[PDB]
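*Asks:* Quick one: the structure is below, and I'll ask about it shortly.
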Amino acid sequence: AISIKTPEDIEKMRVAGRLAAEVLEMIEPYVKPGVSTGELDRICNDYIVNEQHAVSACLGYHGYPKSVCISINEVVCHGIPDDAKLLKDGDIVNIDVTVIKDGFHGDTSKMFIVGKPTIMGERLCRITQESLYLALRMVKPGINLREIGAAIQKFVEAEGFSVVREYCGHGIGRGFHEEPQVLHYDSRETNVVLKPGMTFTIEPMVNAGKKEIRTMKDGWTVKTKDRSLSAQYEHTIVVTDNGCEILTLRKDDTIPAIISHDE
Ligand SMILES: COC(=O)[C@@H](CC(C)C)NC(=O)[C@H](C)NC(=O)[C@@H](O)[C@H](N)c1ccc(C)cc1
Ligand SMILES: [Co+2]
Ligand SMILES: [Co+2]
Ligand code: NA
């Protein structure tokens, strides 16, 4: 039950992925010491609705209260935007955006480092991005997803980091979450052979310590069991005839929008 997108659908995904990407570009100047995450969420929502004439896919989804997720330091994912929550020097910060435009979803996140990098935050963010990028470079018709999960996990662990098991990338299109599940580690269960026009996300969560996570008493916030740092990047892609196209590319990405394995 993997959706194959038509060229008209893929074009709608390009628009929606571009808007999601542009939310993350827009917000970047506002990501500063002493800004609250509640404020950042406010800026993002206004932009999505008022300017982009889009909607947040996150708002209301399984009851999620805000328009974007903002996750700091040892928060793994689903960090809830909040006014007592102030950014400060050294923080690593994930903003994860999903927009619906013209029926189609675009889903992307990046890390921002606030004020002065700590060495360890820098390394973790860089390795996590490189883990996404290497997975992106493998995407092409006829490869299996199992191969890709296995490659991400190998790279990350070689750094003495760990891969979060509980959250995975996913098909995306008219549905926020569609088949397949894209696991960022090796599993016998995986057996999806990629085909031109599947669209999905890859979104590895990498912990500097151990892979175990815990959910907080707000019912949303996910943290490392061990309080070590955690980082995540996410891109929405379409499988093309000889590679992939990243639908959520930003100006700060250092990988090409179109990755071609063709002679
Ligand atoms: C184990 O997988 C899950 O728990 C569910 C969470 C439910 C409550 C939405 N799925 C996810 O967390 C997925 C994997 N997350 C994402 O797709 C994020 O990329 C996406 N932007 C997002 C979706 C939904 C929420 C509440 C937050 C972020
Ligand atoms: Co996301
Ligand atoms: Co996602
Ligand atoms: Na984090």
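All chain A residue numbers match Swiss-Prot; in order, they span 2-264.
This deposition comes from X-ray crystallography, 1.8 Å.
Including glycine, each Cβ sits where the backbone N, Cα and C put it.
Straight from Swiss-Prot, here's the annotation block:
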type	residues	note
BINDING	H79, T99, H178	substrate binding site
BINDING	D97, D108, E235	divalent metal cation 1 binding site
BINDING	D108, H171, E204, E235	divalent metal cation 2 binding site
MUTAGEN	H79 to A	Reduces activity 100000-fold for the Co(2+)-complexed enzyme, but only 2.6-fold for the Mn(2+)-complexed enzyme
MUTAGEN	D97 to A, E or N	Reduces activity 50- to 580-fold depending on the metal ion bound. Binds only one equivalent of the divalent metal cation with affinities identical to the wild-type enzyme
MUTAGEN	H178 to A	Reduces activity 9000-fold for the Co(2+)-complexed enzyme. Binds only one equivalent of the divalent metal cation with affinities identical to the wild-type enzyme
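Can you tell me where each of these features sits in the structure?
*Replies:* According to DSSP, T99 (substrate binding site) sits within a strand segment.
Under 8 Å, Cβ to Cβ, and six or more positions away along its own chain, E235 (divalent metal cation 1 binding site) finds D97, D108, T109, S110, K111, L133, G170, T202, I203, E204, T249.
With a 10 A radius on its CB, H79 (mutagenesis position) counts 21 other CB atoms from all the protein chains. Secondary structure at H79 (mutagenesis position), taken from DSSP and collapsed to helix, strand or coil, is coil.
Around the Cβ of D97 (mutagenesis position), a 10 Å sphere holds 22 further Cβ atoms from the protein chains shown.
According to DSSP, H178 (mutagenesis position) sits in a coil region rather than a helix or strand.
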*Asks:* Measuring Cα to Cα, how far is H171 (divalent metal cation 2 binding site) from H178 (mutagenesis position) in Å?
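*Replies:* Taking the Cα atoms only, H171 (divalent metal cation 2 binding site) lies 6 Å from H178 (mutagenesis position).
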*Asks:* For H178 (mutagenesis position) and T99 (substrate binding site), what Cα-Cα distance in Å is obtained after rounding to a whole number?
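*Replies:* Cα of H178 (mutagenesis position) to Cα of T99 (substrate binding site) measures 11 Å after rounding.
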*Asks:* Using a 10 Å radius around its CB, how many other CB atoms surround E204 (divalent metal cation 2 binding site)?
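*Replies:* Within a 10 Å radius of the Cβ of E204 (divalent metal cation 2 binding site) lie 24 other Cβ atoms.
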